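The block underneath contains the structure these notes are about, expressed in structure tokens.
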Amino acid sequence: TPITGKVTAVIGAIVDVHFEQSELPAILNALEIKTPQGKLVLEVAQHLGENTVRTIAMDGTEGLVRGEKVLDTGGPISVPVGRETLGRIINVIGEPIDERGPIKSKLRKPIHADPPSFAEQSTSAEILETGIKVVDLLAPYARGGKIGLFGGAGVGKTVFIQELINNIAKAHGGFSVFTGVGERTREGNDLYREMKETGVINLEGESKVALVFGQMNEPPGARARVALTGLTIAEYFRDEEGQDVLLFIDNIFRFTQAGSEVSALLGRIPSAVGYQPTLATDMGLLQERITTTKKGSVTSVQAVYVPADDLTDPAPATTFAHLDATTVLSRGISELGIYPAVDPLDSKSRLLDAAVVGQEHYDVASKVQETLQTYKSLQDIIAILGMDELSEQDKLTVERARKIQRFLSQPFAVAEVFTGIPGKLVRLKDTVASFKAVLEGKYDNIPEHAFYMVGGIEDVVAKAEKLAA
Amino acid sequence: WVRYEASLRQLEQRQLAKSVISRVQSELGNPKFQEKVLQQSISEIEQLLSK
Amino acid sequence: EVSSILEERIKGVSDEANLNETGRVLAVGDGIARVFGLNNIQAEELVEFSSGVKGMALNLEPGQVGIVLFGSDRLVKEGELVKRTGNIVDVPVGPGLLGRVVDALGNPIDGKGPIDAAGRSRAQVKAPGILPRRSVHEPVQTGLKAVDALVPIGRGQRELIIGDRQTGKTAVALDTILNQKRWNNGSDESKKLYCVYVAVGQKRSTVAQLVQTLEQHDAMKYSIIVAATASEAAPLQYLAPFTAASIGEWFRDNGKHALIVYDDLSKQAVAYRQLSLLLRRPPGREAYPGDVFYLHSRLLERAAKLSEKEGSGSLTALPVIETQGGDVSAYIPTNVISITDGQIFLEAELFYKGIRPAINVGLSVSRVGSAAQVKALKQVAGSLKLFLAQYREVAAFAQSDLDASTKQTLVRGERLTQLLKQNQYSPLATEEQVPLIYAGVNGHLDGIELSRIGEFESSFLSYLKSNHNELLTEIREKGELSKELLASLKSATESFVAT
Amino acid sequence: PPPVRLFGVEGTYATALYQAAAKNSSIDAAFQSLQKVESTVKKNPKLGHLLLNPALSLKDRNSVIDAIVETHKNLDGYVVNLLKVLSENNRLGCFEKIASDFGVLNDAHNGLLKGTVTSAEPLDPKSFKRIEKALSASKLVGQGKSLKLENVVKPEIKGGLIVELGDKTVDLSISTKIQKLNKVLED
């Protein structure tokens, strides 16, 4: 029977219901309030006792007449999943917002689910290669990996992600999930158009990507469960279809942010900065449901816009905890004109282990790191004085490092327009070779400008010829 | 010429505004102040019966 | 006359109806009132108090409702009767708001009497979905070189304008409105932006100067000004951008192109901070509440270039951010940057150091701006950003000896920078910007001595018109520089160089 | 559920009292006895009104309770427990508050409606009666729900009247009409 209630309170999008009936829904149950907007979906999050629950409202709030009929839909919101989720952009509710009509589904699955157990997990060791030189050198990705970004704005976040979609998702043939959490509608429209164009969404046929999109205009509460919906879609592929997937999640700072917004309203004492006291728990569930298990290997990409550019803030701090590899993206390096904007002293990967990428790769990387760290160390001295007041030995090192820095900029294909340079994807084997030579100063004898914003070592040589003219 | 013409209309309106205030003070003196309560009373009787 | 209008108005007072009204004010002050009753009340209603002021119900609580007073607390007092308007906050929207200054209650502060407005529409309205959204194609032309070239600006986009206070902050935007006088006084409605200037938190005197300037350039007739001055109450200021955007959406939802400049959203942040604190909701970073992101993001994404289904309407947002010290990592600026497409960071140091207008080319980006550009302004402006980011590099390391390659770049670069500059409050025509950029790019301004650059510009334009305004008419209509035009222009420009 | 959600003003106490005694169907009885003890409390003024002032012990307060039920035997027994409860919860200032709340709750149960007809100065009894009749005739007064219309004197309402009941009001006063007129003739 529908559990009838009245809306006792409407404090923001944290509506509180008082179920008149002695029946009381459990926590994480779902409720429908009939509205002239069709329905309003609310989700029980606390029971405040005396047959008065307190519910997060997952759809927009306004117009509500305080005291109005509720019916209990029960349990977590159950999305509809299937292989026919491919070729659909779905709302948090599950509505086909791309309006390709009803999503055929066999199983409708609860948004909330319990993270797979320690035992069930299978831990990969596969290398995934992007063809982005800087990624390859500094932080080799892994297939099934959890990849992480520390966002530029969209100016950096979208661009980085677009390159990844271009590379990885054409190097993947399995299922792929795009989950866009609190992102601008335009980015989605561009992506949707682009995906359709590159047939990744084939409409005549079927896609190979599925998309979940949550706009940044969406109410905070709605934004909170956009992620979980995606997490379920991923689970269906991971488990039920039992094939390797791919996943993109951006912007998961918004997930954190959304949580911080609702927490205060919920009544929770807000922890430092402002972040929710439940920051750790929420992060834990999210990041343990993307795990590579024996059921399936899901390469995941998570993108956190650095709050006010402070990495020390608790939200980035808890992000660092659940990343197989990280690639912090920094405004300074963007200002240096290096695209990608990756800090080269702030990238790490678990597969940066020497054996894993072979001693030669590791030795090359070691030398790059040492050289650049020296160069950063002498950034003070160079600036306070000149670079001609450097010790001669160091001055050579510095000149080499200046070249290395310029070398790191590679034009990117899906941003070829934006850069204004036709893109480049350079082989990993080539990358190791290229840096090795540079470290031995083989090609150090030709302009720093030649190294700048061009691809491989061969390209540098050719651009020296261009410059020579 | 058009601008000052509009200004004169505004000046006339504020002059007639202070005359409205003067008329209000006069109205509230009268035991029309008393007698019109009866008018409101019967009007409310008609009104609320029309509800 | 005045008697007849007043008499018509007096006649228009006629009887009060019974209905659910009346709450009684209790604890009041701190700009929120706690009212007893109002048992059935729609959420986010407008209530009008019998203190003759209106407020928006915020907190619907068991047994009490907490109105937020949209207006002065001075007249509100305990045990006053609060009457339900019965309606969610809506503001009149229509066509007749054009060329009318109004305040945030839509009261004509131009005082041209009652505004003609087709409808009223709810203050908060969700942004259109993915499906209604067509990628930008039409440009917005500001008439200022580099602000169209180096910074390519196109319709629908939320194109940020960030910079430091009172660097003639307003002027960049005013110039845009002025350049588009030409097109907006056009007959093609596809070439009609209806531009809305939202003035928030500015001195009423300053706004009056702005109004007077706009009426001096006779620009009032295609533009609306909404005003929520610094004196005007903070809850009114909070609702001020949202209301303006509703009006903008009526034009947009006529499928007609429009633009809205939100001056200054940073002051909305301070207002929302004030409001939040007075609602004693916990403060966020820099004491700006945690829903500040939600506030800006919900506002900003209502500005869009819709699809053909929606009649391809635009509502190009230009939001004006006031950075405290050029604090580009500051919470409010960064939050805005992440929402917005591009940045138009204005270089304050250069502004002071005689570059008017001063655009920090490095800190100016436009995410999808460049495909709004017309082909003439893609071809002519081809790689000029790179060249002047070679000038940026060149002058970086200029600070001893200069190789002839470097020197050549420096000589061009310095001179090109001079060319960018414009006289504040006097923008150039779009047509005119094409040759000027042509000249420098095609290296005609390489030789021109630095002292005569200003002369070169005026004389070059006069020359072009006198010699053959035919070329300019062609580039005006074609909007693409043909090979013949390119050669003809090379020849013509060289001809001007000679003189 | 109990008619009208009061609560908070120790009206959770009133609610509790009501529902507990409602199934004992001795709410009228309770209300009457509560009125009687409340009345003899008000009519005990020398440190029985001024010893409603809290400063007593738990035990001493309890001995005040024992004196209160010594004062009469004619209590619901649920309200004898209510006296204990207030002593235990260490309030006695919200005793007439609870009494008033229970009265409101009770007369909601009775279905007696309450109105008000604020005026500038008290008006004719013929007018009072005409309004009472009119309101009772009108749909505003519910069927079998009996209005207790109170004319109140409020000088602040300049002339006219405001009729109030069932959170539906008509304020056709002189002050309000003048207000509206002024505004409309300032435009």
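We're sticking with Swiss-Prot numbering for chain C, so the shown stretch reads 44-442, 445-544, in order.
Cβ coordinates are placed from backbone N, Cα and C, and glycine is handled just like the others.
Residues or ranges marked as ATP binding site by Swiss-Prot on the basis of similarity to another entry: C:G206, C:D207, C:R208, C:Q209, C:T210, C:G211, C:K212, C:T213. Under the DSSP three-state reduction, C:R208 (ATP binding site) is assigned to coil, being neither helix nor strand. Non-local neighbourhood of C:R208 (ATP binding site): C:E365, C:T366, each in the same chain, at least six residues away, with C-beta under 8 Å from its C-beta.
Here Swiss-Prot notes a mutagenesis experiment, C:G291 to D, with the remark: In ATP1-2; growth-defect. The C-beta environment of C:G291 (mutagenesis position), restricted to residues of the same chain at least 6 apart in sequence and closer than 8 Å, consists of C:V239, C:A301, C:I303, C:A346, C:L358.
Within the same chain, residues at least 6 positions away in sequence whose Cβ sits under 8 Å from that of C:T383 (mutagenesis position) are C:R201, C:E202, C:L203, C:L343, C:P362. For C:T383 to I, Swiss-Prot lists a mutagenesis experiment annotated as follows: In ATP1-1; growth-defect.
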Residues close to ATP site centre defined by C:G206, C:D207, C:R208, C:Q209, C:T210, C:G211, C:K212, C:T213, Cβ within 8 Å: C:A214, C:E365, C:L389
Residues near C:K212 (ATP binding site) in space but at least six apart in sequence (CB under 8 A): C:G206, C:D306, C:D307, C:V363, C:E365
Assigned conformation of C:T383 (mutagenesis position) - DSSP reduced to three states: coil
Cβ contacts of C:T210 (ATP binding site) (under 8 Å, same chain, 6 or more positions away): C:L389, C:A391, C:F394, C:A401
Neighbour tally for C:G206 (ATP binding site), based on other Cβ positions within 10 Å of its Cβ: 26
Binding-site residues: C:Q209, C:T213 - member with fewest neighbouring CB atoms within 10 Å: C:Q209
Most Cβ neighbours inside 10 Å, all chains, among the binding-site residues C:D207, C:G211: C:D207
